[PDB]
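*Asks:* Have a look at the structure that comes next, please.
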Amino acid sequence: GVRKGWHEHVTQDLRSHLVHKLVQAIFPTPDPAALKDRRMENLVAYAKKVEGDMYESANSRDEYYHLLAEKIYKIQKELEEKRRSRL
Amino acid sequence: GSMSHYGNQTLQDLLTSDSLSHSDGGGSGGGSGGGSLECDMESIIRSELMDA
């Protein structure tokens, strides 16, 4: 990873929180304890790869947040409409 | 970020509230009826999770 001055403007808390949402979107968790299930290692792995990718892709944490909020957005509605009304 | 569809404010505001305003919230759930509905979604998910 290259040294981007903006990464000092984003702490683990914010990013790990966004990682958490990535999981909450991909996996409509019934209970916060399903976020510590065996599927979690996999979802959080996906979320970390995803988060890290966009973290490195952006030039501001807000941008990285934005573009990630975009992919998570579409993922949410994708799963919702597919499973609900297109089938 | 992308917003081809400009109606992203719902999701952006959600994040703004949870992540920024509330700051910490790494324990949240709300899947009424369960959370294993992904099903077909898991297929593309396998595709996405496979490679970094």
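In chain A, numbers come from Swiss-Prot; the residues present are 586-672, in order.
According to its header, the structure was obtained by solution NMR.
Cβ coordinates are placed from backbone N, Cα and C, and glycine is handled just like the others.
According to Swiss-Prot:
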DOMAIN    A:586-665  domain 'KIX'
MUTAGEN   A:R600 to N  Abolishes binding to CREB
*Asks:* Counting only residues 6+ away in sequence within the same chain, which have a CB under 8 Å from the CB of A:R600 (mutagenesis position)?
*Replies:* A:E636, A:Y640, A:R646
*Asks:* DSSP helix, strand and coil counts for the domain 'KIX' (A:586-665)?
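*Replies:* Final tally across the stretch: 65 helix, 0 strand, 15 coil.
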